[PDB]
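Student: Provided herewith is a single structure, encoded as structure tokens, for subsequent inquiry.
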Amino acid sequence: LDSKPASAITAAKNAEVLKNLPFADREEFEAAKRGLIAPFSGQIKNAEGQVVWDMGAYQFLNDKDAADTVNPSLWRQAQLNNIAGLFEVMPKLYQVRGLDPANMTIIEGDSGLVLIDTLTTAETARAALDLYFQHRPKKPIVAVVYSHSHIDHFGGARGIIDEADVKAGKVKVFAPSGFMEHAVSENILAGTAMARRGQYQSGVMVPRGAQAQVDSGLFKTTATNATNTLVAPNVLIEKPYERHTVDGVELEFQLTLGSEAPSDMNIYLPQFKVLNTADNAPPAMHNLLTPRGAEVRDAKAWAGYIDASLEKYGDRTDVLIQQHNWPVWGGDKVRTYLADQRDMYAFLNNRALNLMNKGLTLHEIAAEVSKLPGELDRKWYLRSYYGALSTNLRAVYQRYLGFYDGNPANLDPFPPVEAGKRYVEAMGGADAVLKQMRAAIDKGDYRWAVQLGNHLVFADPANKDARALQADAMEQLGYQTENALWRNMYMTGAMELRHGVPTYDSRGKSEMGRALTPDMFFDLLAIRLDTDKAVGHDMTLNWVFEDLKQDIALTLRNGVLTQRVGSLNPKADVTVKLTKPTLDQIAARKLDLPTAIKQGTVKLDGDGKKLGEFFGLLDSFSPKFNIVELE
Amino acid sequence: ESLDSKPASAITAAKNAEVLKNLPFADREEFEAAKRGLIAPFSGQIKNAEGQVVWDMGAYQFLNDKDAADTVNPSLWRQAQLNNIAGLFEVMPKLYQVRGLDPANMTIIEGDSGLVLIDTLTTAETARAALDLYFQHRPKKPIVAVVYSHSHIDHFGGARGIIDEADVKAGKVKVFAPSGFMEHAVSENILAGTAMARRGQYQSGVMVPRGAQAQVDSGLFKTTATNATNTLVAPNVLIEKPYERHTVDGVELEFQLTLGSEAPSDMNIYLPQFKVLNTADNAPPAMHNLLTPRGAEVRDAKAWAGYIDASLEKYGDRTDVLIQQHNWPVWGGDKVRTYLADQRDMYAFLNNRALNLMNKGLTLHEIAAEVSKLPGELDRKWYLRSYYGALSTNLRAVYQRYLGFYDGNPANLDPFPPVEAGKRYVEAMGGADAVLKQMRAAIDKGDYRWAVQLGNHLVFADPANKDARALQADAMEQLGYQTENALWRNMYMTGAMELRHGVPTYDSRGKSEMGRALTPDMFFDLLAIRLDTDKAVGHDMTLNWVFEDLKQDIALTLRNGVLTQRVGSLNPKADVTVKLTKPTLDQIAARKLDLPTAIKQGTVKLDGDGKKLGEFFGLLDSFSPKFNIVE
Ligand SMILES: [Zn+2]
Ligand SMILES: [Zn+2]
Ligand SMILES: [Zn+2]
Ligand SMILES: [Zn+2]
């Protein structure tokens, strides 16, 4: 069950990467170290004193070369991602990088500060701003820009600003069209599955070191034991291009909806001749299908938004900045970078669509492609460190055709545990599959080894020999892969196969749900509702929010909850009069239902018994289910 | 080893007879609702200009006033029988419907002077035949207005067979359509086309004969129209508001936009004068697809349920008979209200139950195995059965839509392609003969599902094994005899045929002039897909295109074997400039007119390096929609 070292094959495969890849090009090291005002190599702690962010854990990477247990290209990116701290881009324009998965852009301006993004957590947002104030003059925050609907960009808002100031208009908070709908839907409805699957993407439960967690492509790792916030925006960007001025700072926003995020945009600074591309063009291939789980992205639209940014800003930009990683300097280097980025995404879309039309299936296309075309294979900033070329090609297939390959044999597949049992039987039995698994590792075919091991582990997760072997093979795949996310996944996989899921959650301190409208909260309840127990409990529940002047009519039929915003059922079984702050207290589980009834904060008309009944049919989700085993 | 269509096995016949009990059959409400209003039946053929059969109802005679064969699921046979009720039908005086003369229905509203039509069927020949049958029983009048319910070919396809675009452009004929119709009618139906068209052959069962041992029904219709012409006549008046009231020829029409549900450009049509509601394809008497088997982008079940519910609230109390553009009407306010609420609940369940199980850690296939039935009273409704859409497929689809093809388990991070996996598995299972003995055991046992999984591995490892092919075809055929789903029956059957024989020679979209309506940008996106990256590498160039008749300039760029474009732009340093018109571009696209022939003619004038155009066109691949699916 111990962490096995590099096999003969693995070590040879990694040494091969040393040649046939740049390494002699240090342009990225130059671009990352440039502008460094104050480094960061320490820890960021929570209120309870627990570690949130630790850079000191990645010391093994500093000014050294790759171990046999880590792909050299991954090591290169790992080393770059270690360049943390406060950085000047231009006078009045700074950036805090490496104090969180994302970056915070700090624009000076007339009276206060204009911020682009608020990091992932309140503790990191606060620490980034603390490091900035230690070297720059202390001023308030007049404006905030949410580049897009991702938690690493809005998550730390409440740690540095107040909702009260936003609602009053004292602080101007900009966001692209459809932000609220997306910030809450992609991150909470599908939330608990996303948050647990995201643990494989992060490698958070995996220790740091050359035999374990080393990097996450666009950052080191995810923030631990911290608080995630959601402060509703003030001003929404609805036009394809919108110019705005705040505190003597000119901002041109370019809507990039549906590319890296559903609600997304770029921010050009005409006064500074700098372009900020959010996460639309980072120095690694991005995902078209994120491993934590999400809606597929449109590579065609992504390439078109990069190109539209090249045409509109390319001739007007001296330095390109991002919300992940280092800036690219000089108009010519920015123009090459943009065109390469554009080309990479159009290739993913166009080549896949080409091969689909030739009759190739998702996996067939992943095997056929293997490399980016022409000069795209020699660029460090186009490598498969975050997104994967195989995954992305499969994703374009999913997006245009779907999971189903067209072959009727794959029309109704068997679930993991069921397929695993019949395959193990077909393969000769548990011992036979184990001998075959051992042969595959000896050969160095760890890819085939993991396919056998998955069938056995699901057929019987008790087979401790099958588990240890599949973990050993996965570990070797982790030692081999250039992809940081693939490394974090295989590693999280190998650990849990050997041991299991412990006792932890970072989204536990996260009060994301407080920002939610009744309709958003009821959509959560329609998802939380347990169809099996809810069957035969049909009812209608009117809800009236006096503070909101909003009426909502719920209906529970056939164990399915549906709602009508702005309506009231005339023959409703129960009527629930309350306020949003009281609903929030019951949602946060601070205030109890009968406690609220007695208090007077929840007044009921009709069959009052039906509310408690309804709440008794609501499941609770734990984000610690089995992934490599059997829930 | 035999290649003939095997009859029902002992197990299959027993499994089908079991469906007789545990499913209604004693409820004939649908037979009453289909036979009601029958003015004139239709049981004959509709022919093309060349005299070839387009639509044949006489082929489904084996279904009429008889009970199910052992070789067809009794529920599927029930729907098959209903879909045989073809002809002209009165709904109310001045309100008729032509059903069964095409995959879709045509609603004929009388009115003051002429006729107001809702939809124009799939083909010009069917549109003409429907209108012919109507005029044989009703007074001969012009067509004053046409309504396109949504952007699907079975709804606009036959417009040019009964109306003239000259009359539309003049405003003599009012043609209504929901917001974004043109963009969608042309984009979703002409893009990733060749893969879609070939995969659609499995969905259709067009190459499969008719009969109790082969093709019987297509859920929402009998089959697709053959050897016919598909048309596109641009709409006059666009519905842009969520609800729009319009009056034409003394006919009141209230339109409700249902954008993004069953179709991207979609709507319902209420008839305030008649107290009738027309739901297009938004709520048919079968489960619809969230992911169509021919391949497409996933649909939003949440939005779909919301539009059904909005139609229930707005029209439910004002509607006596609900009509549709596929299948029979539902009569009586109470039966319509129950139908709508069941439909709404079915879609919300798909979305909500899947999201529930995803958050509990269940994977796409695990959720398909756990669900099995719709909740409460939804399992006892004939109109909610899996005849078109499938409950398993749709649950898997909701997983794909919110999370994607990848289950989170790293063992499935990089799966082996079909032929590669098949070889390794067959080897692991003992070899070709061993897998064949195991396959034979699975059929004898009646586990045809497991049999097809083994057979797929063998057929892909060696498609020469004629015994493996015949066996997998035999097991698929039994799955087809067993399935309630009409599309699954068409697929397994197409599968069994090609495994035994192979792919023939045919095309119905050959008489269809749909691709003529393509804008230059749409045509260039096709070229970016047709471009062969491998040969195009090292042929970097820029090509300006100018369309005098369109007053539109488009700037192409070929870099690293990737083609990108900018609509409304012109590259100042372009290698070549191509001045032409859309009708001339169309001629070169249709391959009727040649490139140097056009240059000499004067129809294509060139500036700069004229050599680069011919060079560019030489790098373009050609796709054939007759690739192997099961091989
Ligand atoms: Zn992002
Ligand atoms: Zn980010
Ligand atoms: Zn349709
Ligand atoms: Zn239709």
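We number chain B the same way Swiss-Prot does; the residues here are 30-660, in that order.
How was it done? The header gives X-ray crystallography, 2.7 Å.
Positions of Cβ are set from backbone N, Cα and C atoms, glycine also.
Taken from Swiss-Prot, the feature Zn(2+) 1 binding site covers B:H179, B:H181, B:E291, B:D310. Annotation comment: Swiss-Prot describes B:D183, B:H184, B:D310, B:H355 as Zn(2+) 2 binding site, evidence class experimental evidence. Under the heading sulfate binding site, Swiss-Prot lists B:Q232, B:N318, B:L319, B:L320, B:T321, B:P322, B:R323, B:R328, B:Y417, citing experimental evidence as support. For the published mutagenesis B:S233 to Y, Swiss-Prot gives the following note: 2.5-fold decrease in kcat with (R)-2-octyl sulfate as substrate. Cannot use (S)-2-octyl sulfate. Shows activity towards (S)-2-octyl sulfate; when associated with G-250. One mutagenesis experiment named in Swiss-Prot is B:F250 to G, and its note says 190-fold decrease in kcat with (R)-2-octyl sulfate as substrate. 28-fold increase in Km for (R)-2-octyl sulfate. Cannot use (S)-2-octyl sulfate. Shows activity towards (S)-2-octyl sulfate; when associated with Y-233. The mutagenesis experiment B:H317 to A is recorded by Swiss-Prot, whose note states: 1300-fold decrease in kcat with (R)-2-octyl sulfate as substrate. What Swiss-Prot notes for the published mutagenesis of B:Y417 to F is this: 114-fold decrease in kcat with (R)-2-octyl sulfate as substrate. 65-fold increase in Km for (R)-2-octyl sulfate. Here the residue is the original one, while Swiss-Prot reports the published mutagenesis B:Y417 to D with the comment Loss of activity. According to Swiss-Prot, the mutagenesis experiment B:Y417 to H carries the following note: 238-fold decrease in kcat with (R)-2-octyl sulfate as substrate. 13-fold increase in Km for (R)-2-octyl sulfate.
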Student: B:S233 (mutagenesis position) to B:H181 (Zn(2+) 1 binding site): how many Å between their Cα atoms?
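Tutor: Rounded to the nearest whole number, the Cα-Cα distance is 16 Å.
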Student: Near B:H317 (mutagenesis position), which of the recorded positions B:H179, B:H181, B:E291, B:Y417 can be found within 10 Å, Cα to Cα?
Tutor: B:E291, B:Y417
Student: Hey, what's the Cβ neighbour count for B:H317 (mutagenesis position) at 10 Å?
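Tutor: B:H317 (mutagenesis position) is surrounded by 24 other Cβ atoms within 10 Å.
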Student: By the criterion CB under 8 A from chain A, which of the binding-site residues B:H181, B:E291, B:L319, B:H355 would you report?
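Tutor: Filtering B:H181, B:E291, B:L319, B:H355 for a Cβ under 8 Å from chain A leaves none.
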Student: What whole-number Å value do you get for the CA-CA distance of B:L319 (sulfate binding site) and B:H181 (Zn(2+) 1 binding site)?
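Tutor: So the Cα of B:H181 (Zn(2+) 1 binding site) lies 15 Å away from that of B:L319 (sulfate binding site).
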Student: For the recorded positions B:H181, B:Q232, B:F250, B:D310, B:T321, B:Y417, which sit with their CB under 6 angstroms from an atom of ligand 3?
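Tutor: Correct list: B:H181, B:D310.
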Student: Give me the CA-CA distance between B:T321 (sulfate binding site) and B:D183 (Zn(2+) 2 binding site), in Å, as a whole number.
Tutor: 15
Student: I need the most crowded of these binding-site residues: B:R323, B:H355. Count other C-beta atoms within 10 angstroms of each C-beta and give me the top one.
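Tutor: Per the Cβ count, the most surrounded site is B:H355.
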Student: Give the subset of the recorded positions B:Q232, B:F250, B:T321, B:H355 lying near ligand 4, defined as CB under 6 A from any of its atoms.
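Tutor: Going through B:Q232, B:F250, B:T321, B:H355 in sequence order, those close to ligand 4 turn out to be B:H355.
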Student: For B:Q232 (sulfate binding site) and B:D310 (Zn(2+) 1 binding site), determine the Cα separation and express it in whole Å.
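Tutor: Each residue's Cα considered, B:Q232 (sulfate binding site) and B:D310 (Zn(2+) 1 binding site) end up 18 Å apart.
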Student: To the nearest whole angstrom, what is the C-alpha distance linking B:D183 (Zn(2+) 2 binding site) and B:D310 (Zn(2+) 1 binding site)?
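Tutor: Their Cα atoms are separated by 11 Å.
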Student: Given a separation of at least six residues and a C-beta threshold under 8 Å, show me what packs close to B:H181 (Zn(2+) 1 binding site) in the same chain.
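Tutor: Counting only residues 6 or more apart in sequence, the Cβ neighbours of B:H181 (Zn(2+) 1 binding site) under 8 Å are B:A292, B:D310.
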Student: Do me a favour and check the Cα-Cα span between B:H179 (Zn(2+) 1 binding site) and B:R323 (sulfate binding site); whole Å is fine.
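Tutor: Cα-Cα distance, B:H179 (Zn(2+) 1 binding site) to B:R323 (sulfate binding site): 19 Å.
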Student: Tell me the Cα distance separating B:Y417 (mutagenesis position) from B:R323 (sulfate binding site), rounded to the nearest angstrom.
Tutor: 12
Student: How many neighbouring Cβ atoms, not counting its own, are there within 10 Å of the Cβ of B:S233 (mutagenesis position)?
Tutor: 23
Student: Between the Cα atoms of B:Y417 (mutagenesis position) and B:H184 (Zn(2+) 2 binding site), what distance do you get, rounded to the nearest Å?
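Tutor: The Cα atom of B:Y417 (mutagenesis position) is 18 Å away from the Cα atom of B:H184 (Zn(2+) 2 binding site).
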